[PDB]
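What follows is one structure encoded as C-alpha cells, with my remarks underneath.
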Amino acid sequence: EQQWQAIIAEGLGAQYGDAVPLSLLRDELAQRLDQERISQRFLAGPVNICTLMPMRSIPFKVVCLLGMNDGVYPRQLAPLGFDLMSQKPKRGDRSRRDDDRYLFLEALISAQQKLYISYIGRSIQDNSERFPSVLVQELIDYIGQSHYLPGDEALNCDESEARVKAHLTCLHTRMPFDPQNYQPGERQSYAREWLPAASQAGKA
Amino acid sequence: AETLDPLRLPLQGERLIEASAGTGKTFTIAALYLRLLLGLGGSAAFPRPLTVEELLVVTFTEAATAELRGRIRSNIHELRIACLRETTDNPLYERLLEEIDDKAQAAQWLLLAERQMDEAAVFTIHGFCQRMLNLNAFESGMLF
Amino acid sequence: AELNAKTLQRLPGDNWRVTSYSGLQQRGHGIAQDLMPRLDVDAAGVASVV
Amino acid sequence: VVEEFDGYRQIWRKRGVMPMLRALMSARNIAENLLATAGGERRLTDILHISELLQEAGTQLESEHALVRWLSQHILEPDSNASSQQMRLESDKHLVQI
Amino acid sequence: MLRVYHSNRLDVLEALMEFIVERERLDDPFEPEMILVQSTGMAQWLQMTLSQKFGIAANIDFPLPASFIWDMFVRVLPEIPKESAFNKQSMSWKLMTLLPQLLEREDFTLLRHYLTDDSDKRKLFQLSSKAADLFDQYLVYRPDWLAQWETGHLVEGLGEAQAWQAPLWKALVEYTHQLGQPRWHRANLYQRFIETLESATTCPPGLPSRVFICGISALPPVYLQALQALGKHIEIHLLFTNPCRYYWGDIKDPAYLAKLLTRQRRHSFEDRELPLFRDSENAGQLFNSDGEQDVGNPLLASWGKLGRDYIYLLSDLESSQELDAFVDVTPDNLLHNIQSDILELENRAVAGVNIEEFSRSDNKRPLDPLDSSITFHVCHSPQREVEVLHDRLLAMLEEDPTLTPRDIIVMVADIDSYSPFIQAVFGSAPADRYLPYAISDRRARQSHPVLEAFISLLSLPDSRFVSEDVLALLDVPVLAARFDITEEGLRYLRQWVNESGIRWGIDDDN
Amino acid sequence: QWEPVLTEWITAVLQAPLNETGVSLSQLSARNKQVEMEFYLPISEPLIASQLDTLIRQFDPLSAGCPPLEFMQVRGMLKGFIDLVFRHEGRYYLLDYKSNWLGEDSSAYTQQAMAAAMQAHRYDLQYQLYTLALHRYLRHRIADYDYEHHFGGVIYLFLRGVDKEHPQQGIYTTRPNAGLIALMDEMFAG
Ligand SMILES: [Mg+2]
C-alpha cells in the first residue's frame with residue numbers, strides 16, 4: 001500500500017491529467033518492489049551475510065568474500081549511450097565499475113585479523129577450468145612477488161613466486177562425501193553426516 | 001590459400017583463416033590480439049593501436065569464452081613481463097620484442113591493457129547482440 | 001586409512017542480539033518488524049469492518 | 001513412520017527443501033546404501049543435483065505445493081538445451097572416459 | 001570552520017567524534033544531532049557505538065547529503081519550497097506529457113521514429129524515466145550545462161545528443177512555469193546560497209551548531225563548495241578514511257603543487273606538524289608532465305581511482321583545517337604486511353629487470369607457512385563454496401576464543417543468487433554444529449509470498465484463466481483463509497475441477 | 001465520506017486535557033515537540049525475566065496485578081521509538097499513541113477498562129523501558145538534570161477512546177517511581 005500510494009502521489013505531484021492504463025502502474029510497482037532491499041538485521045548479532053554496498057566500510061575481525069569469479073565481479077553497468085557526462089569524463093564523476101574496484105580495496109583494508117577469498121575455479125559439470133576476477137589475480141600476483149617461502153632463497157624470483165602462490169591456494173573436493181575431506185589436515189570437515197558414506201561402510 | 005604467419009598477417013579488410021585440427025587456433029588468436037594491442041607489423045599493422053575495449057572477440061560457447069579470456073590475460077601479463085625484462089625464452093614473445101621499437105611504452109600499454117581485462121569485449125553472439133541492442137536502443141527501437 | 005571428522009569443543013552462543021520491545025514480547029509478529037521498521041505492530045489481528 | 005514424515009514436513013516448512021532432504025537421507029542412511037550398491041554414485045550425484053535445483057526453484061515460488069507442481073512439470077517435459085539441467089560428471093577419479 | 005580528519009581506520013574517527021560530542025553539547029535537548037551518511041548500515045553502526053560509549057544514542061538524524069543541502073537551502077535562502085519541483089520522480093511525469101508535443105519539431109526527429117512503435121505508452125514512460133535520471137545527474141554534476149540550455153545556447157565541444165536534449169530541458173523550464181510550481185532548483189540555488197553566506201556579517205538563525213560527515217568517501221564538487229561556504233558560519237567535521245598516509249592524489253598545475261607543498265597536517269593531540277609528502281625536495285619528480293602522480297603501491301594505484309579525486313578535491317579547500325589520526329600497522333602477518341605496504345606507500349614487489357635481482361630471492365620478505373591471514377580457496381559450485389565456508393568459519397571460531405559470530409562478515413557479489421545455498425547450508429547444520437546467521441540486502445519482492453501473489457492478481461484482465469493457476473492461487477494459505485477453504489477441502493476441489501471438465505477460460509466473454 | 005467525522009475526531013484530540021496540569025497538544029509549540037524519537041539502549045549484563053519481574057512488581061501495582069513476565073535471556077541493544085516528547089513549564093513528558101480497537105462501545109474505553117487493557121498487552125514494561133530511556137537521555141543531554149524536577153510522567157492516548165464530552169476517557173497517565181527507575185538503571189548497567 002505504501003509503494004502504491006507513493007507511486008500515485010509522485011504521479012499526482014506533476015498534475016498529470018491524461019488517462020493511465022493499469023499495465024503502467026503494474027510494471028512500476030513490480031520494478032519498485034525489486035529495487036527496495038531489506039537491511040534491518042545487518043548488525044543484529046549473528047554473522048552478517050550480504051552484498052558489497054558502496055561507501056559502507058566497517059571494521060571486522062574476519063572478512064570473507066564469495067563469488068569472485070571472472071565476469072561476476074566487478075558488477076558492470078553500461079551508460080545509456082546518450083549521456084553527455086559519460087562521453088567526457090571529469091574529476092568527481094562516479095561510475096559503478098570504479099565503485100566496485102574501490103569496494104574491493106575497502107574490503108581488503110577493512111579486515112582486521114583474517115581475510116578470506118573464494119572463487120569457482122573448476123566447472124562442476126564439465127570439469128573445465130574457470131578463472132577468478134582480475135582484482136583477486138592482481139592481489140595474488142602481488143602477494144607472490146612480494147614474499148618468499150622459507151628455504152626458497154636459492155631459487156629465482158619466478159619459481160619462488162609460483163611456489164608461494166601454490167601454497168595459499170587450497171583446492172577442495174568435488175563431493176561432500178569425498179574421503180579426502182575426512183583426513184587430518186587444514187580442510188578437515190566438521191560434518192560427520194558424510195563420515196559414514198566416506199568410510200564406505202554400508203549394505204547394498 | 002597461403003601459409004599463415006601471425007606476425008606478417010595484414011590486419012586490414014576482410015581475412016579468412018582456416019585452422020586445421022591440432023593447429024591451435026587459440027594461439028594465433030592470442031598472437032593477433034597482442035599485435036592489435038601493440039600495433040606491430042609495419043605495413044601489415046593496423047594504422048593506430050587499439051585498446052582492449054575496442055577489440056572485439058566472438059566465441060561459440062561460454063566455456064570457450066572464459067578460456068580465451070583467461071589465456072589472453074595470461075599472454076598479456078607474460079608479454080608485459082618480457083618487455084620489462086627485455087629477455088624472454090618463448091619464441092613468439094622474442095619475435096614480438098624484435099618487432100617492438102620501444103619496450104617501455106609497450107610495457108606501459110600492456111599494463112593498461114592488463115588492468116582493463118575485466119572490460120574485455122569478448123562475448124558470444126547472443127551477448128554481443130544484446131549489448132549492441134542496449135547501447136543503441138534509439139536506433140534499434142528496443143525497450144530499455 | 002581411518003577417517004574421523006572433527007568435533008566442536010566450544011559451541012557458538014546466540015546470547016548477544018539486538019532486540020526491540022515488540023520482538024521481546026510479541027513472538028507472533030515474526031519478520032513483520034523487518035519489512036516495515038515503523039509499522040504499528042501494537043494492533044494486529046484485524047476483524048470484520050464490513 | 002507417519003510422525004517421522006510429519007517432522008520432515010515441519011522441517012520443509014521451516015528451514016527449506018534441501019534441509020529436509022538432508023535429514024531424510026541422514027536418518028535412513030540413503031547415501032551410504034547407495035554408494036554401497038553398484039552404480040549408486042551416479043544416482044547419488046543426480047539426487048544431490050535435483051535437491052540443489054529444487055532449492056533454487058522453491059526459493060522463487062509462492063507455496064510449497066507449487067514446488068511439487070514445478071517438479072512434476074519439469075519431469076513431464078524435460079529440456080536438454082538448458083545448461084542447468086545438464087547432468088554433472090559422475091566421478092572425478094581417473095577412469096575410462098566415454 | 002571546516003575541519004578534515006584523516007585516519008586509516010574508522011575506529012579512530014569514531015573515537016574523535018565521541019570526544020567532540022563529549023566536550024561540547026547542544027544547548028537545547030530537542031535540537032537533534034546531525035550526521036551525514038549515505039548507507040543505513042553505517043548509521044546503525046554509528047548509533048550502536050555511540051550508545052555503547054555514552055550509554056544512550058537518541059535524537060540523531062542521518063540525512064543524505066543532497067537532502068541536507070536542500071534543507072540548508074530552505075533554511076538560509078527565503079521563499080524556497082520544502083520539496084524541489086525538479087526531481088527524478090516529477091520530471092518523468094512532466095516529460096511524459098512534454099514529449100508528444102515536441103515530437104513535431106525537427107530537433108527531436110530521432111526521438112520521433114522511436115515513439116511510433118509503442119501503442120500502450122511503455123516506450124514513452126521508459127524514455128521519460130531515462131531522461132529524468134540524466135536530468136537529475138546533470139542537476140547534480142553539470143549546473144552550467146543546464147544554465148546555458150535554459151537561455152538557448154549550446155555548449156561548444158559536446159556530444160551530438162545535446163541537439164535533442166537542450167530544447168527539451170528548456171521546454172521543461174517553461175512547462176513547470178505554466179503549472180505555477182516553484183521555479184527554483186539546485187543549480188540556481190547554488191550560487192545565490194554561496195553569495196548569501198559569503199556576504200553575511202553574522203550567522204543566520206536556525207542553523208545547526210555543528211555538523212558531522214562520516215563514512216562518505218565521495219562527494220560532488222559543488223557540494224564541497226557549499227560545505228566550504230557553510231563552514232565559516234557553523235562548524236563541520238569531516239571524517240575521511242584515508243588508506244594511504246601521504247598525499248597520493250594528482251595535481252592540476254605546478255603552481256598548485258607549490259601551495260600543496262606549503263600545506264601541512266597537524267597532529268590530533270601531540271601538537272606536531274607533519275608534511276604531506278615523504279620528501280618535499282623530490283616531490284616534483286613523482287608527478288608527470290600531464291599532472292598525474294605515479295602511486296608507489298600498485299594495488300593502491302589500480303584500485304584508488306575513487307579516493308584520488310576525493311582527496312584532490314579535499315585538498316583544494318582554502319579555509320579548511322587538516323589533522324592526522326593515522327595509526328601505524330606493524331608487519332607481523334601477511335595481511336598486516338600488505339596493509340603496511342598500502343599505508344607507507346611503498347612497493348615491495350620485485351620486477352627482476354636485473355640479473356642479480358632475478359637470480360636471488362632474498363630480497364622478498366619471508367612468509368610463515370602456518371600463517372593464514374590471507375587464504376584463497378577454489379571450489380566447484382556455489383553449494384560447495386558455502387559448504388566449505390561453513391567449516392572454515394567453524395575452524396576459525398574454534399581457533400580463537402575471543403572471536404564472536406558478530407565479528408565475522410561474509411560478502412557476496414550477488415546476494416540473491418547465493419541466498420538459497422546460504423540458507424540451505426546453514427539450516428542443514430545440526431544442533432551442536434550450528435552457527436546463527438543473518439542475511440541482508442535481499443530484494444523485498446522475494447521476501448513474502450503475499451507480495452508475489454498480489455503482483456499476479458494485478459494481471460487479472462490480461463489472463464487466460466488456466467485452471468492450474470487458479471488452484472495455485474488457492475494454494476496460498478491467506479487467500480484460502482479469506483474464502484474459508486481448507487486443505488482437505490482443497491483436495492476435493494482439485495479432484496472435482498479435474499473431473500468436471502474445467503480447462504481454461506472463466507466465461508464466454510473472456 | 002470519512003472527512004466530516006475524522007476532522008472532528010482530530011479536533012477532540014487536540015483540545016483534550018492530558019493531565020492534572022491541563023496541558024494540551026494544541027498549546028505546544030513546534031520547538032517544544034519532538035516526534036518519533038529513536039533510541040538505542042545498551043544492555044551490559046544478561047536480562048532475566050524472573051529478576052526483572054521481581055524488581056518491577058513491588059514498585060508498580062499494575063505489574064503486581066499482571067502475571068509474571070517470560071522472555072529469553074537477552075544481552076545487547078534495545079531499539080525503541082517514542083511517539084511524542086514535549087516540555088511544558090520546564091518539565092518534560094512522554095506521550096504514546098495507541099490505535100488498538102479495545103471495544104465497540106465507549107464503556108470499553110473507560111479508565112478501569114483501560115487499566116485491564118494495559119494489563120493484558122503488558123504495556124507497563126513498555127512505558128517503564130521508555131522512562132528509563134528518557135531518563136538516560138535527559139541525564140546525558142542536560143548538564144543539571146534531576147529526575148524529580150524534570151520528569152512529568154507517561155501519557156498513553158487511545159485515539160478512539162478520546163471524546164470531547166468525557167475528559168477522563170481515552171487518556172492514561174502514570175509516573176513511575178524514582179527508586180524503580182534507579183534500580184532498573186543499575187540493573188541494566190551492572
Ligand atoms: Mg504508538
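Each residue, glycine too, has its Cβ placed from N, Cα and C.
For the mutagenesis experiment E:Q38 to A, the note given by Swiss-Prot reads: Acts at variant Chi sequences. Every protein chain considered, the tally of other Cβ atoms within 10 Å of the Cβ of E:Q38 (mutagenesis position) stands at 19.
Here Swiss-Prot notes a mutagenesis experiment, E:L64 to A, with the remark: Does not act at Chi. Sequence-distant neighbours of E:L64 (mutagenesis position) (same chain, 6+ residues apart, CB-CB distance under 8 A): E:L36, E:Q38.
Within the same chain, the residues at least 6 positions away from E:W70 (mutagenesis position) whose Cβ sits under 8 Å from its Cβ are E:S84, E:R186, listed in sequence order. Under the heading of mutagenesis, Swiss-Prot lists E:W70 to A and annotates it as follows: Does not act at Chi.
What Swiss-Prot says about the mutagenesis result for E:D133 to A is this: Does not act at Chi. The secondary structure of E:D133 (mutagenesis position), as reduced to three states from DSSP, is helical. Packing around E:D133 (mutagenesis position) is summarised by its Cβ count: 15 other Cβ atoms lie within 10 angstroms of its Cβ, all protein chains included.
The Cβ of E:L134 (mutagenesis position) lies under 8 Å from the Cβ of E:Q165, each on the same chain and at least six residues away in sequence. Quoted from Swiss-Prot, the note on the mutagenesis of E:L134 to A is: Acts at variant Chi sequences.
Quoted from Swiss-Prot, the note attached to the mutagenesis of E:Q137 to A states: Acts at variant Chi sequences. Cβ neighbours of E:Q137 (mutagenesis position) (same chain, under 8 Å, six or more residues apart in sequence): none.
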Intermolecular Cβ proximity, mutagenesis positions E:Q38, E:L64, E:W70, E:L134, E:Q137 versus chain A, under 8 Å:
E:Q38, E:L134, E:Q137
Provide the three-state secondary structure of E:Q38 (mutagenesis position) computed with DSSP.
coil
May I ask you to report the DSSP-based helix, strand or coil state of E:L64 (mutagenesis position)?
coil
